[PDB]
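Presented below is the structure to which this report refers.
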Amino acid sequence: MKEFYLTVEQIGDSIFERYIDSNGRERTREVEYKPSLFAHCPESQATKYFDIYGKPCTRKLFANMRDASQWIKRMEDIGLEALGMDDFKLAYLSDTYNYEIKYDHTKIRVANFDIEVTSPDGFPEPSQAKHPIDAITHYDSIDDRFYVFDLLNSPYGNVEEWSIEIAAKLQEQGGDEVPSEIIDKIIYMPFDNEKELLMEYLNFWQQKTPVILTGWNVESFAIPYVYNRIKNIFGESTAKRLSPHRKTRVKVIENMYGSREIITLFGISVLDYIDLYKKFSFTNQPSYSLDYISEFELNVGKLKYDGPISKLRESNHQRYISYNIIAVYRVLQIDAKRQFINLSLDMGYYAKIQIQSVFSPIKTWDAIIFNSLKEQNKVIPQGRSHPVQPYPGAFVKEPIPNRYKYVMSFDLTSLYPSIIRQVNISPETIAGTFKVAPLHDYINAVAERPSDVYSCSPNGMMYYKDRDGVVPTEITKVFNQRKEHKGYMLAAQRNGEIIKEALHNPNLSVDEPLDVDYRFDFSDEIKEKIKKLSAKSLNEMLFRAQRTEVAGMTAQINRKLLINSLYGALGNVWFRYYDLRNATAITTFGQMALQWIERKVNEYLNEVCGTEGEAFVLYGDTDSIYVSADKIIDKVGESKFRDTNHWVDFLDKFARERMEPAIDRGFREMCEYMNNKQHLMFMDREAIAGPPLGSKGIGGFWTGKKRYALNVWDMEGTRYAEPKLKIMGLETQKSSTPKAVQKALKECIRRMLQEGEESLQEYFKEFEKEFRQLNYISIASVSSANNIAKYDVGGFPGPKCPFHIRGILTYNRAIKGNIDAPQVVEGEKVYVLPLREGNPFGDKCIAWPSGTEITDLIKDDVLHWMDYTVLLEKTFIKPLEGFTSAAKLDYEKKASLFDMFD
DNA sequence: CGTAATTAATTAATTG
DNA sequence: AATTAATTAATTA
Ligand SMILES: Cc1cn([C@H]2C[C@H](O)[C@@H](COP(=O)(O)OP(=O)(O)OP(=O)(O)O)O2)c(=O)[nH]c1=O
Ligand SMILES: [Ca+2]
Ligand SMILES: [Ca+2]
Ligand SMILES: [Ca+2]
Ligand SMILES: [Ca+2]
Ligand SMILES: [Ca+2]
C-alpha cells in the first residue's frame with residue numbers, strides 16, 4: 001500500500017514522524033531534515049524556482065532547521081524577504097508525500113478516553129491534581145476494546161470490584177444497562193493502589209500509543225489532570241511518557257483570563273470532541289455537558305444517579321464505573337452519527353498538515369496552497385505583519401414588515417467561492433485598478449465598462465484572464481468535493497420523504513428493511529417494495545436515511561465552511577495571502593450581483609404581468625432573493641388548483657422554465673459587463689412557500705432584516721410529505737430563548753402560517769393559562785458568562801452590569817462559603833431566571849451553570865420566587881407581539897358588535 | 001488567529 | 001414607556 005504519515009513534529013533539528021509504512025505497519029523515525037528557503041536573485045541567472053509573481057529565486061539549502069530559522073531572522077535584520085515554507089514540518093510532509101495521500105483509517109489508532117476523580121472540596125483543578133484518579137476508561141479503535149482501569153483503594157474510600165454482570169442488567173433489575181453491543185468489548189482491570197493503576201496505564205499507553213486522541217473535554221480536563229497527577233506522584237519524566245517522543249509543552253494560556261494550563265503532547269494529535277462539535281456541528285447549544293449533547297444527538301436519557309458526584313464512588317461504585325464506560329461510548333456514538341473524526345482525517349490528509357490543524361482554516365489553506373505551488377516549482381511569499389482593518393461585507397435589503405402569502409426564493413450556489421472563480425481572484429492574478437463609479441451605476445448598467453482586457457470587480461480591482469490563479473484552482477477542487485457530498489445529502493433527504501409518505505399506510509407483516517444505498521434516489525423497484533413494508537421496517541429505513549443525510553451534511557457543510565474560510569482568510573492578518581483588495585473585491589461583487597439580479601427579476605416579472613414599477617423582490621440577503629408570487633397564482637386563479645401540491649408544481653415549473661432562464665441571461669450580461677473569466681453565477685430556486693390551499697394561513701411574514709418565517713412545501717428539489725417551517729433569526733432559532741418558549745412561539749408561528757388568526761388566538765389563550773406549570777429549566781433563559789470579574793464589585797453589580805452577570809453575582813452570594821456547590825465558570829453558559837421583588841436573594845435575577853439543576857440548597861427558594869409574569873412578558877409576549885404586528889394579526893381577539901348577543 | 005451585517009435585550013442618561 | 005449610545009449576545013449570510 002501507499003505510505004501515509006500519522007503524526008509529525010519538529011524538535012530542535014529533528015523531525016519526529018510516526019507513519020504507516022508500505023506493509024501497513026506503524027513505524028517511527030527521527031529525521032535530520034535539511035530544509036530549503038528562497039531568496040530573490042538577478043533576472044539573468046538561470047533557475048527553476050519562481051515566486052508567485054514570476055520573479056526568479058535561488059534555493060538556500062541549510063545544514064539544519066535551526067540555521068534556516070536563524071537565516072530568516074538575519075534576512076529581517078537586513079530588510080529582505082525570506083521566501084518559502086517557514087513551517088519546516090509542512091515542507092517535510094510535502095517532500096516525503098509528494099502525491100495525493102490515500103490513508104487507511106483502520107491503521108490509525110484513535111483513542112477515546114475519560115477519567116474520574118473523586119473530590120470532596122469542589123472541582124478538581126487539573127493544574128493541581130491533588131486528588132487520586134480512581135477510574136480510566138480508554139477505548140482503542142484498533143482493538144475495538146474498552147480498557148477499564150479501576151481503583152479499589154483510595155483515601156476517599158475502599159470499594160469492591162465492578163461487576164460486568166450487574167452492569168449489563170436493566171436498570172429495572174438494579175443494573176446499569178451498559179449497552180449489550182459493548183459488554184463483550186470490555187477489558188476490566190482493577191487495582192489495589194493508584195500508583196500501580198497509573199504505571200500500568202502508562203505501559204498500556206506505550207504499547208497502544210494514541211495517534212488521534214479524543215474524548216469529551218479531554219483537552220481541558222482529562223489530559224492536564226493525568227499529566228499533572230503522574231507528574232506529582234512520579235516526577236516530570238514519567239509524565240512525559242504520554243508523548244511517544246517524551247516531549248511536552250505546558251502553557252499557562254494568555255489571551256482572555258484562564259491560567260489553568262493546557263498540555264501539548266508531541267507525537268499525538270489531540271482532537272477534543274467538544275471542540276470538533278463546536279466547530280463542525282453548526283449548532284449553538286444551551287449546554288455542552290455530555291449528558292445534554294448525548295440527549296440532543298442520540299435521544300438517550302440522562303445518566304441518572306442519587307447524591308452528588310463527589311459521593312457516587314463511595315455510595316455506588318458499580319454505577320460509578322458503569323457511567324464512566326457509557327460516557328466513553330457516547331462520544332463514539334456521537335461520532336458514528338456526525339463523523340467529525342472522518343472529516344478531520346479527510347481534511348488533514350488532503351492539506352498535508354498535522355490532523356489537529358483542521359481547527360485552523362488558515363493553516364489548512366496555507367498548506368494546500370503551498371503544496372499546489374510547490375508542484376510547479378513556485379515559491380511562496382513570506383508572511384507579513386498587518387494592522388487589523390475593517391472592510392465592507394454583504395448587502396441586505398430592508399423588507400417591508402408584512403405577511404407574504406406566496407413566496408418563491410432563489411439562491412446563488414456557493415457565492416463567494418464562485419466569485420473567486422468567476423473573477424479569478426488570487427494574490428498573483430492582480431493586474432491593476434480602474435476608476436470606480438458609485439455601486440448603483442454598475443447595478444443599473446450605466447457606468448462605463450471597467451476593462452476590455454482584464455476581469456473586474458466593482459470595487460476597482462482587475463485580474464488576469466490568461467490563466468487561473470492558485471486560489472481559484474484550489475478552491476475549485478474543494479468546491480467539487482463539496483458538491484458531490486451535497487448531492488448525497490439531498491438524495492438521502494428526498495429518500496427520507498418517500499419513506500415518510502409510505503409510513504402513512506404501513507403494511508401488516510414481519511419483514512426486514514431494504515438493503516439500499518441512501519445516497520442515491522430510490523429506483524422504481526425500491527419505491528414499489530417500500531409501499532409494501534411494515535412500520536418497523538419503514539422506521540428503521542427512515543433512521544438509516546436520516547443517518548445518511550447527517551453524514552452527507554457533515555461532509556458537505558464543512559467543505560462549504562472551508563472554502564468560505566478561504567475568502568475569510570483573505571480578510572485575516574495572519575493569512576500569508578491576506579489582502580483587503582481581494583477580500584473587498586469579493587464582497588463588493590456580491591453586493592452588485594444581488595442588486596443587479598433584483599433589478600432583472602423585477603424587470604422580467606413586470607413584463608410577464610403587464611405592470612410597471614411593481615416590486616416583486618421583497619427581500620434579499622447576501623446572495624438570495626425572495627420573490628412574491630401572489631400575482632402569479634392570481635393570474636391563473638386559486639380556484640383552478642386541485643390541492644396545495646398542484647400550485648406548488650405550478651410554481652416549481654414556473655421557476656425552472658421561466659425565471660431561471662431569465663436569471664441566467666441577466667447574470668451572463670453582468671459577466672460580460674465585468675469582463676469576467678468564467679460565468680459562474682448560478683441562481684437556482686430554493687424555497688416555495690404559501691399557506692395550505694383553502695386555509696386561512698398567512699403563508700409567511702417578515703419583521704425586518706434577518707427575521708422571517710415561511711411555510712415551505714419544497715426546498716431545492718425536496719418535496720415534503722408535511723410542510724416545513726423555515727424560520728430565520730426569530731426567537732425560536734436562538735439558543736438564548738427558553739426551550740418551552742421556543743416550542744410555544746414555534747407553534748404560534750405554525751398556526752399563523754398554516755391556520756390563521758383564530759387558531760393563533762386559541763393557542764395563545766391556552767399557553768398564557770398554563771404557563772406556570774412549566775418546569776423551571778424549560779422557562780429559563782440562557783446566556784454566555786463573559787467578564788464576570790470586570791463587573792464584580794465586592795459581590796455586587798458594578799456600573800453597566802449585564803442582566804445575566806447580575807444573576808451570576810446573585811448566585812455567588814447565595815452559595816458563598818460553600819466549597820462543593822457548582823461554581824459558574826467564566827465563559828461558560830448559564831440559565832437565567834427573574835426574581836420577584838422582596839426575595840431573599842436580594843436582587844432581580846439569579847443565574848446558575850446551564851445543563852444542570854440548581855444546587856438543592858437554594859432550589860426551593862428559586863422555584864418559590866421565580867417571576868413567571870416577567871418571564872412571560874419578556875421571553876414570549878414581547879416577541880409574539882413583534883411577529884403579529886408585522887403580520888397584521890392580533891394574538892388576542894378584539895371586541896366586536898357581535899359581543900352583544902347570546 | 002476565516003469574514004461582515006444585523007438584530008434584540010439591556011443599562012445609563014436623557015426626553016422640559 | 002421611548003429614544004439614544006454603548007455593551008453584550010447571538011444570529012443570517
Ligand atoms: C454561512 C456562511 C456564509 N458566508 C458568506 C459566503 C457565502 O458564499 C455567502 C452566502 O452564504 P450561503 O447562501 O449560506 O452559502 P453559499 O451560497 O456560499 O453556499 P450554498 O448556498 O451553495 O449552500 O455568505 C460566509 O462567509 N461564511 C459563512 O459561514
Ligand atoms: Ca465523569
Ligand atoms: Ca447560496
Ligand atoms: Ca441552491
Ligand atoms: Ca403500504
Ligand atoms: Ca443564501
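Including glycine, each Cβ sits where the backbone N, Cα and C put it.
Annotated features, as they stand in Swiss-Prot:
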{"type": "BINDING", "residues": "A:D411, A:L412, A:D623", "note": "Mg(2+) 4 binding site"}
{"type": "BINDING", "residues": "A:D411, A:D623", "note": "Mg(2+) 3 binding site"}
{"type": "BINDING", "residues": "A:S414, A:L415, A:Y416, A:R482, A:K560", "note": "substrate binding site"}
{"type": "MUTAGEN", "residues": "A:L415 to A or G", "note": "Decreases base selectivity by several hundred fold"}
{"type": "MUTAGEN", "residues": "A:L415 to G or F", "note": "Increased misinsertion, increased mismatch extension and inefficient proofreading"}
{"type": "MUTAGEN", "residues": "A:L415 to M", "note": "No effect on base selectivity"}
{"type": "MUTAGEN", "residues": "A:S565 to G", "note": "Increased incorporation efficiency of correct dNMPs; when associated with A-567"}
{"type": "MUTAGEN", "residues": "A:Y567 to A", "note": "Inserts both dCMP and dAMP opposite 8-oxoG rapidly and with equal efficiency. 100-fold increase of dAMP and dGMP when situated opposite guanidinohydantoin. Increased incorporation efficiency of correct dNMPs; when associated with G-565"}
{"type": "MUTAGEN", "residues": "A:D621 to A", "note": "Drastic decrease in the efficiency of incorporation of dGMP"}
{"type": "MUTAGEN", "residues": "A:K706 to A", "note": "Almost complete loss of polymerase activity"}
{"type": "MUTAGEN", "residues": "A:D714 to A", "note": "Complete loss of viral replication"}
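Proximity to ligand 3 (Cβ under 6 Å from any of its atoms) holds for these binding-site residues out of A:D411, A:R482, A:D623: A:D411, A:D623.
Remark: A:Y416 (substrate binding site) has A:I563, A:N564, A:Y567, A:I586, A:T587, A:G590 as non-local neighbours, by Cβ distance under 8 Å and separation of at least 6 in sequence. DSSP classifies A:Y416 (substrate binding site) as helix under the three-state reduction. A:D623 (Mg(2+) 4 binding site) has a Cβ environment of 22 other Cβ atoms inside 10 Å. In the vicinity of ligand 4, defined as a Cβ distance under 6 Å, the following of the recorded positions A:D411, A:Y416, A:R482, A:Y567, A:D623, A:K706 are placed: A:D411.
Taking the centre of the Cβ atoms of A:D411, A:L412, A:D623 as the Mg(2+) 4 site, the nearby residues of that chain (Cβ within 8 Å, site residues left out) are A:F410, A:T413, A:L415, A:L594, A:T622, A:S624, A:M683, A:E686. In sequence order, A:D623 are the recorded positions from A:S565, A:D623, A:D714 with a C-alpha within 10 Å of the C-alpha of A:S414 (substrate binding site). A strand conformation is recorded for A:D411 (Mg(2+) 4 binding site) in the three-state DSSP classification. Checked against ligand 1, the recorded positions A:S414, A:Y416, A:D621, A:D623, A:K706, A:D714 give A:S414, A:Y416, A:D623 in sequence order as having a Cβ less than 6 Å away from one of its atoms. A:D621 (mutagenesis position) sits 18 Å from A:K560 (substrate binding site), taking the Cα positions as reference.
Surrounding the centroid of the Cβ atoms of A:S414, A:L415, A:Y416, A:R482, A:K560, where the record places substrate, the chain contributes additional residues within 8 Å, namely A:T413, A:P417, A:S418, A:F479, A:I563, A:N564. Local packing around the recorded positions A:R482, A:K560, A:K706 was summarised as the count of other Cβ atoms within 10 Å of each Cβ; on this measure the leading residue is A:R482. Looking at A:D411 (Mg(2+) 4 binding site) and A:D714 (mutagenesis position), their Cα atoms lie 14 Å from each other.
Counted within 10 Å of its Cβ, the other Cβ atoms near A:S414 (substrate binding site) come to 21, all protein chains included. A separation of roughly 26 Å, to the nearest angstrom, links the Cα atoms of A:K706 (mutagenesis position) and A:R482 (substrate binding site). When the recorded positions A:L412, A:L415, A:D623, A:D714 are compared by Cα distance to A:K560 (substrate binding site), the shortest distance belongs to A:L415. Less than 8 angstroms from the CB of A:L412 (Mg(2+) 4 binding site) sit A:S418, A:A593, A:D623, A:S624, A:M681, A:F682, A:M683, each of them six or more residues away in the same chain. The two recorded residues, A:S565 (mutagenesis position) and A:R482 (substrate binding site), have Cα atoms 14 Å apart.
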